[PDB]
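J.: Before I ask anything, here is the structure I am working with.
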Amino acid sequence: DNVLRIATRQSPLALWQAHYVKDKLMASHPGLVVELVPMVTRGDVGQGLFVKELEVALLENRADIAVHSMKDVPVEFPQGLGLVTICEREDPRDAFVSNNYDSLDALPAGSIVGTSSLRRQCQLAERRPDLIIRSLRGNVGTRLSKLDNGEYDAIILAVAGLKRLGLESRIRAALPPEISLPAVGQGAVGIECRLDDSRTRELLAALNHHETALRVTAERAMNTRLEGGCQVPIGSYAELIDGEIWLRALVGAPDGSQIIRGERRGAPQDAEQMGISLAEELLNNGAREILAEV
Ligand SMILES: *Cc1[nH]c(Cc2[nH]cc(CCC(=O)O)c2CC(=O)O)c(CCC(=O)O)c1CC(=O)O
């Protein structure tokens, strides 16, 4: 056949990811014809907001692969499909963006921060209960627009997003993982395809970044047991510290009153199980009730 079709969302960032992948494929395979098949998603207008339609495209042979930001990828996959490649992770941190202010601790009480992330919301409320967390929706550019239009005093966004769009000057301060634990796989893009499609699987191999896969498998094992998605206040971030996966996670109330934290450290080979163990520790420590709450 020699043709690989790529299903992707049609926002500026989504298209950046499609081209990123397309280039790495052409690099390793000079004579491969890569076709982009952009499409809209429910979230742009199961929990398949930004993914369902790409999965339908994969199941109908309308595309061969689907490109997503790892944090948008669902934990459940329909019969036949699955995540097969995890690319090199970019900066996984959240970032404080603002025009008139230089930092979070410099915002006066009452300042309006924008984010619809319950994960980001719970952590800020825990430290700065005097701040107003206002919901924000839309592509990066629309979010930046609203901030410039004075609708919010500041907004929180992923560092990986702004950097890739050449808007890294908007990053007023990259928040440390300790102060804002990243969402699962933030900073990494994942490729989904038909498990039986060996042809596509082999062509995709060269794009897999082993270390990043290790980190994200652990983070996702944690989330999968917790059966969460973007709509739940869950933090999950792993690092490769001296040949060992150091996994951290949290589940907190939107108001920031109760936040359940936990950590685990072990050999790379036990990434999935350590994530599963950590998740259960959180469940028994009250996460179950907090999650049932939301
Ligand atoms: C799961 C989830 N998705 C989003 C929206 C989103 N998805 C990808 C990006 C770009 C960064 C990346 O590639 O990882 C973004 C926007 C961004 O974070 O800059 C969210 C955020 C919703 C919000 O903050 O209003 C979430 C939930 C979460 O991050 O916890």
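Throughout, chain A uses Swiss-Prot numbering, with the displayed residues spanning 3-47, 58-306 in order.
Any Cβ shown, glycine's included, is placed from N, Cα and C.
For the mutagenesis experiment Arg7 to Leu, the note given by Swiss-Prot reads: No loss of activity. According to Swiss-Prot, the experimentally introduced change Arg11 to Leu is described as follows: Loss of activity. Recorded in Swiss-Prot as a mutagenesis result, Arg101 to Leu carries the remark: No loss of activity. Mutagenesis annotation in Swiss-Prot: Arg131 to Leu, described as Complete loss of activity; the structure shown retains the original residue. For the mutagenesis result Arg132 to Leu, the note given in Swiss-Prot is Complete loss of activity. Record note (Swiss-Prot), mutagenesis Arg155 to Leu: Loss of activity. The unchanged residue is displayed. One entry in Swiss-Prot concerns the mutagenesis experiment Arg176 to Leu. Its note says: Loss of activity.
Help me picture these features in the structure, burial and contacts included.
T.: Other Cβ atoms within 10 Å of the Cβ of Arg7 (mutagenesis position) number 18 in total over all chains.
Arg11 (mutagenesis position) falls within neither a helix nor a strand when secondary structure is assigned with DSSP, and so counts as coil. Sequence-distant neighbours of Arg11 (mutagenesis position) (same chain, 6+ residues apart, CB-CB distance under 8 A): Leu17, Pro40, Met41, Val42, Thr43, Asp46, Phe62, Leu66.
Around the Cβ of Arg101 (mutagenesis position), the same chain contributes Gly199, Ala200, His221, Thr224, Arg227, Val228, each under 8 angstroms and 6 or more positions distant in sequence.
Within 10 Å of the C-beta atom of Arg131 (mutagenesis position) sit 28 other C-beta atoms, taking all shown protein chains into account.
The Cβ of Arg132 (mutagenesis position) lies under 8 Å from the Cβ of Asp106, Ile168, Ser192, each on the same chain and at least six residues away in sequence.
Around the Cβ of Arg155 (mutagenesis position), 23 further Cβ atoms fall within 10 Å across all displayed protein chains.
Taking all protein chains in view, 21 other C-beta atoms sit within 10 angstroms of the C-beta of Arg176 (mutagenesis position).
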J.: Of the mutagenesis positions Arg131, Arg155, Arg176, which one has its Cα closest to the Cα of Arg7 (mutagenesis position)?
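T.: Considering only the listed mutagenesis positions, the nearest one is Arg176.
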J.: Over the unmodelled segment of 10 residues, figure out how far apart in angstrom the Cα atoms of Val47 and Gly58 are, rounded to whole.
T.: 16
J.: Please report the distance from the Cα of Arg155 (mutagenesis position) to the Cα of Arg176 (mutagenesis position), rounded to the nearest angstrom.
T.: 16
